[PDB]
Amino acid sequence: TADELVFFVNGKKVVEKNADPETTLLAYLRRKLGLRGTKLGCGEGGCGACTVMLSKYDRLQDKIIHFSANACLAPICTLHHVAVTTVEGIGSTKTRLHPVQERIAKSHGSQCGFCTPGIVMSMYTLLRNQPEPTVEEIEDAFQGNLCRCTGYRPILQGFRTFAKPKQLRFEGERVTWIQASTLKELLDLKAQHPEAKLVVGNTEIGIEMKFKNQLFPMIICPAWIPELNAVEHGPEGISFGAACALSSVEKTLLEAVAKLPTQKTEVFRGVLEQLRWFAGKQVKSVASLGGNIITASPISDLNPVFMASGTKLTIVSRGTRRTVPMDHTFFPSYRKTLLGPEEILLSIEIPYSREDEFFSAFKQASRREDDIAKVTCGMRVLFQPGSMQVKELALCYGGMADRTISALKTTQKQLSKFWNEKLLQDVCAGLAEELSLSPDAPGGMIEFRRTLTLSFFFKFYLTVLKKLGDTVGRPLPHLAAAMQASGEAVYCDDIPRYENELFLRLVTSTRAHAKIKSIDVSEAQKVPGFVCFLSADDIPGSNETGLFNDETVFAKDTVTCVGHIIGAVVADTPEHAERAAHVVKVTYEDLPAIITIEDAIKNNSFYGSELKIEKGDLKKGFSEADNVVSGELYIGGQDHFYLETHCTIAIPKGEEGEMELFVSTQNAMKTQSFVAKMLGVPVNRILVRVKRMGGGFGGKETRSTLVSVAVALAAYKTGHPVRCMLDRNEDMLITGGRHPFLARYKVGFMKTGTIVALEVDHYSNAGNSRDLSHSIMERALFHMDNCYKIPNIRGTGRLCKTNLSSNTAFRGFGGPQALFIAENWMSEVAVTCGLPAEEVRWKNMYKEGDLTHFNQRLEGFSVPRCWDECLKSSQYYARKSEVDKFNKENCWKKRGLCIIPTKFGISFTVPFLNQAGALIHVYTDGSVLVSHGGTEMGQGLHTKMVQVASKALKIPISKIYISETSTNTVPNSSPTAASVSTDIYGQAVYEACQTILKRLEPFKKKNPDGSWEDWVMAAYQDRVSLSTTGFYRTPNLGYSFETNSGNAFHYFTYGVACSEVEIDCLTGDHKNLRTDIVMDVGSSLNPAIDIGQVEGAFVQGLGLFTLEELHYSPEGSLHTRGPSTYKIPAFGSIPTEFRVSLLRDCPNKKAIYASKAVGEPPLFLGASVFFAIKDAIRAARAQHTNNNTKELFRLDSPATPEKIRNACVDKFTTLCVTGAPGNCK
Amino acid sequence: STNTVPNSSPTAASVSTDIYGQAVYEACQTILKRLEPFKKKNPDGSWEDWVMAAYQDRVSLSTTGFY
Amino acid sequence: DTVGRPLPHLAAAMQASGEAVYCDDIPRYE
Ligand SMILES: Cc1cc2nc3c(=O)[nH]c(=O)nc-3n(C[C@H](O)[C@H](O)[C@H](O)COP(=O)(O)OP(=O)(O)OC[C@H]3O[C@@H](n4cnc5c(N)ncnc54)[C@H](O)[C@@H]3O)c2cc1C
Ligand code: XAX
Ligand SMILES: O=C(O)c1ccccc1O
Ligand code: FES
Ligand code: FES
Ligand SMILES: [Ca+2]
């Protein structure tokens, strides 16, 4: 009794007879229509990997329009008579690439490639609306698109070349969906069924259903109704039907602002400001005005502005019609509006501003919670005619309570007062009082939020006043780049499903530390297509897993973090597995939990004892020092945010325990080992294949196996192929991240700035198993010197054992942590001594031939030339002057500049992992297939390996090919890690080539003018084998702690970065203005790959140090589980000027063709933004705080807007502006 | 498979046991040459021991063989 | 050392059970 759903994809008609309202367009494209170019990266609207173009008729506005949307939030039931275009839709390597696809690929804009299709579709959509866009439009187009690899620079450079009706009924398994064609039909429907839920854009509802497990068994979509879509210019303001997209609201209001007089458009420009950095295009194209309003989020950016301005709401039910201005009574409680259950919001009139009426809007440049504690506001003042005397005042704030509120007491007291200093004082006092937060108020950041309520008003108060009075060495693009841009590159979940293939959903601990009392599955057993539930009892081999045999495959008697895997559900579709998992009832008995580093130090909960490197005589160095500074420092962790999350397919053959797996991993050997150990089967039975990863970053070196083992078990149990791909929220919760570090330190120095003694005790938060924590701590200790000679030095480290997901490798592997701790105390030495930072860093540098604190010698120490050249090209000394000039001429905005070096040790710190295998075949057509132990994750290792094989063999690259990595071609491989993959695999590929060349030598002698093909065929026919292994092992490695000698590293990669920032001292926001990097990568095999690596790495570092903040409940539950609450760098995050140079004339005698590892060494240079920011904070504190020029103030990482703001101590932070006593002129 | 062993003659002429027998034997010998130093250090050890030790000493445990 | 021993075909038990995979026994993609 349901109507047929009919739409179009890439021009082809789709007729769906049994359309289920719960089906997203992304699930239908990938799993019904076999178009896998469009990706899942989050499922929540933040990342854009799932972008498509939608095309539909506005009957009203009378035209076919083209917009971008997130496929992951679009229900197919909204798509009746809509046309969809995917990346497959605009071109292909099979036919011919669209110019967009080709350009992103040739410009080096694609590394891993997983983001590239979403991005191609964002750019494609812009070009169909505007065939000649500006650079601003291009940039805005990419707002809702995230990339983890590239640093964005190349995509923008690349694309800059372009610049300058009857009711329908659908019936699902749970949901009945009605598409309403008329207003009348809506009201009747709402009257027959008051509980029925409206859905328009689905960008809120979709999240409630997916993430918060709500189920609305009746949905009415009223998007077709003309009255819900009208735009009407009236004499009071501009009315918008409640279904109007935010993009349409924005279009109209911008048209009104350019046309009408300034004085009429104050409200309008408020709405526009709130809409600026609001999601991206894909969301604004689908999100309705009315949906935002009725959602009534405490952190709605719109509702404070509508409340402040008395925006009119026309509200309707069958019979009833009424218009009210939005005021404080509109939101009576949490997520509620003053509407009756029958009632629906019809339109919204956004008023013109009057004479003597002024408006501002502001929002907090940070969000850390799903729906609370992000400050946002609309402010309105109306004066008596021609005067400065207050007649009306409205200050309405989100994120200061569980609903949008208005500061009524405060504003009331201002009536008839004049707009002056006293007024400012009275309002700030009102505000601090009326909006006061108890110290344990949900959301935290109490100080920062109070200070923002007041600083926002100060901006309004100042604004109102103003209103009155051989290819080696060649820039070869990634070999997969084109197919990555075309959506043709295969990633693990792009592999077709077998007819009998099943799906797995992890079942996860909701408690930090607890006994498992019972597990009940009877409600999961009722989900359609449930196959089975798996737990510890089902394992045929061993439940003992992990790098140090201290983990369970499945939890047994207790759980030890939130996300501790307990079991798994297997079902016939992934939605079925997802549903049935959320319904598995687990009964717990809480145990005492240990969460923070501090919790752990106080309870002595550690893995092992302290590690230590010590050299010199500390109680003596401190004797000789003129100056001794002690302190404590914290650095928060980081999520990998690989655009492709964890994924495994396991295929049980049914013979002799055989299993073939396809997996998103850096470590095929351990995946194989772990799978076999769990199964109780020899390693020779198990085959693991890796084509590519859509990102790794250290996060798929070991923790990939959490999914793999589980999936393989389901494959063993059921005997069907099984697969699982993690959602983003699962991925961030279970798989662990970068290690948070705590440091307590003490430096002894002279008045010159010469260091003479250092001790640092480092503590990492290692989480609920060992994993790579110990080696991570070792690498931290090897780097606590950065580039500096320290005669007397003691570094300890301790691994904190905690009820958190087990943390793991992350690009840098403990290095960034200790290098940051190191740049910190260096910064305090320069300030304390009253000398320029760059003079202090310079004087304390190692020289050629110096020995580290672990006694390794530094030969080819290139930091001096990197430094000298970075100073020169960045015009450092001139710009420094200009920063001082800026800071003397500006009160509430400050600039900051910093230049900082890096040294990063190259090799695995466990000697045995510095080995590598290759396997080379030459077929009788001369075509060569290379296989080696490395995996491709976007860093372009295969491209480099192709380039090396080609040089070595003296044949064009076109004759060489690499397909994939597999455990049956090269066994016992180390993980693709520690930046050495190009060194060690290149060497082994090189040896295999040499072996093949020596074998062809005699056929070469017999026919010196012969082609390669002739020689190969002559050697085949003479029965000379054309297949060989190659092998390499890094010589002279083996550091000893007990003797503190022998080489920990093969060589060191060096670099230097300069960064300039401007902070907003009233809000803690900042802009990255300019960064110059000079990097020593020896002689590069591929300048483009290597510059790509410097850039991507630098921007992952600037994330770590400034933007990325993970946040947990006191009970240890991760709160930031997606792009909405966790902020990785975005297109608009990178420095306006971003220059990277590779040092000329510096070959490396240690590695393949004089090249140097580049993957991880440049990530630390990201910290130049942090220390530039801190430099800006110093000037802000010299401005408003005190007069001590040598003041050491602590600043932890990440320097978010909260920490930057709270550190700009002033009359607001202190509350002196209220008339109180505090600290500040 | 063609990605493990390439350019193979068809399984024919009754010679397979003969020629692949020799090719398997030769590869087995190369392994034993590589494992001999670890045998001599620990004559009372197991197969498993010699293998782990060779791996940890970064000796390749993969080889081709040919006849 | 089994050379010269009448050891049964290694795959013979799976062949008798239906378990030994022949080309058409490989499952089809959807
Ligand atoms: C990635 C992303 C970023 C975002 N960023 C921001 C941001 O920065 N600032 C901000 O304020 N918001 C932000 N949002 C929230 C977003 O603006 C809202 O989700 C959106 O406006 C809701 O409209 P919709 O049409 O999708 O509503 P739906 O999800 O379809 O419905 C939302 C709710 O409104 C009800 N409803 C809808 N229309 C009516 C009607 N006319 N009458 C009565 N009830 C109705 C529905 O029943 C439902 O309860 C963001 C959302 C996403 C996904
Ligand atoms: N685009 C892209 N670039 C990337 C990676 C990625 O996933 N995607 N990851 C890093 C890491 S993190 Mo680690 O030591 O396992 S902590 S080392 C490492 C490095 C591994 O690649 P080689 O340079 O050895 O070939 O690649 C870097 N560059
Ligand atoms: O020393 C390293 O950099 C390292 C990296 C990955 C795994 C183990 C290790 O010792
Ligand atoms: S997957 Fe749709 S926005 Fe991330
Ligand atoms: S290339 Fe953009 S996420 Fe990897
Ligand atoms: Ca750990």
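To match Swiss-Prot, the residue numbers of chain A are left as they are there, and the shown ones run 2-165, 224-528, 571-1326.
Header lists the method as X-ray crystallography, 2.3 Å.
The backbone N, Cα and C atoms fix where each Cβ goes, and this holds for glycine too.
Database features, via Swiss-Prot:
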{"type": "DOMAIN", "residues": "A:4-91", "note": "domain '2Fe-2S ferredoxin-type'"}
{"type": "BINDING", "residues": "A:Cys113, A:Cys116, A:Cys148, A:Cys150", "note": "[2Fe-2S] cluster 2 binding site"}
{"type": "DOMAIN", "residues": "A:229-414", "note": "domain 'FAD-binding PCMH-type'"}
{"type": "BINDING", "residues": "A:257-264, A:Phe337, A:347-351, A:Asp360, A:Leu404, A:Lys422", "note": "FAD binding site"}
{"type": "MUTAGEN", "residues": "A:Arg335 to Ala", "note": "Promotes conversion to the oxidase form that utilizes molecular oxygen as electron acceptor. Interferes with normal conversion to the dehydrogenase form by reducing agents"}
{"type": "MUTAGEN", "residues": "A:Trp336 to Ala", "note": "Promotes conversion to the oxidase form that utilizes molecular oxygen as electron acceptor. Interferes with normal conversion to the dehydrogenase form by reducing agents"}
{"type": "MUTAGEN", "residues": "A:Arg427 to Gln", "note": "Promotes conversion to the oxidase form that utilizes molecular oxygen as electron acceptor. Interferes with normal conversion to the dehydrogenase form by reducing agents"}
Whole-number Å value for how far A:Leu257 (FAD binding site) lies from A:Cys148 ([2Fe-2S] cluster 2 binding site) (Cα to Cα): 34
Provide, as an integer number of angstrom, the distance between the C-alpha atoms of A:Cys116 ([2Fe-2S] cluster 2 binding site) and A:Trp336 (mutagenesis position). 20
A:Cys116, A:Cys148, A:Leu404: which of these binding-site residues has the sparsest Cβ neighbourhood within 10 Å? A:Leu404
Cα of A:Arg335 (mutagenesis position) to Cα of A:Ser347 (FAD binding site): how many Å, rounded? 16
Of the recorded positions A:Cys113, A:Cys150, A:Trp336, the one whose Cα sits nearest to the Cα of A:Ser347 (FAD binding site) is A:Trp336
Indicate whether A:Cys150 ([2Fe-2S] cluster 2 binding site) is helix, strand or coil by DSSP. coil
Residue counts in helix (H, G, I), strand (E, B) and coil for the domain '2Fe-2S ferredoxin-type' (A:4-91), per DSSP? 13 helix, 31 strand, 44 coil
In Å, rounded, how far does the Cα of A:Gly260 (FAD binding site) sit from the Cα of A:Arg427 (mutagenesis position)? 24
Using an 8 Å cut-off from the Cβ centroid of A:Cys113, A:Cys116, A:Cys148, A:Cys150, can you name the remaining same-chain residues around the [2Fe-2S] cluster 2 site, in sequence order? A:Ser111, A:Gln112, A:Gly114, A:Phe115, A:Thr117, A:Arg149, A:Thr151, A:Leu744, A:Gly795, A:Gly796, A:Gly1039
Of the recorded positions listed as A:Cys113, A:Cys150, A:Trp336, A:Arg427, the one whose CA lies nearest the CA of A:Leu404 (FAD binding site): A:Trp336
Among the binding-site residues A:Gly260, A:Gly350, whose Cβ has the fewest other Cβ atoms within 10 Å? A:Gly350
How far is it from A:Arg427 (mutagenesis position) to A:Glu263 (FAD binding site), counting Cα to Cα, in Å? 18
State which of the following binding-site residues has the fewest other Cβ atoms within 10 Å around its Cβ: A:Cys113, A:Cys150, A:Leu257. A:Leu257
If you check the recorded positions A:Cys113, A:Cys150, A:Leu257, A:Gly260, A:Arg335, A:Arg427 one by one, which have a CB less than 6 Å away from any atom of ligand 5? A:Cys113, A:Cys150
Sparsest-packed of the listed mutagenesis positions (A:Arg335, A:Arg427) - C-beta count within 10 angstroms: A:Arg335
Quick one: which of the recorded positions (A:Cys113, A:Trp336, A:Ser347) have their CB closer than 6 Å to ligand 2? A:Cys113
Given A:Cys150, A:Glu263, A:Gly350 as the binding-site residues, which ones have a Cβ positioned under 6 Å from some atom of ligand 1? A:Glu263, A:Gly350
Cβ-Cβ distance under 8 Å, sequence separation of 6 or more, same chain as A:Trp336 (mutagenesis position); the residues meeting this, in order, are A:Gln144, A:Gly1233
Of the binding-site residues A:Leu257, A:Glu263, A:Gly350, which one has its Cα closest to the Cα of A:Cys150 ([2Fe-2S] cluster 2 binding site)? A:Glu263
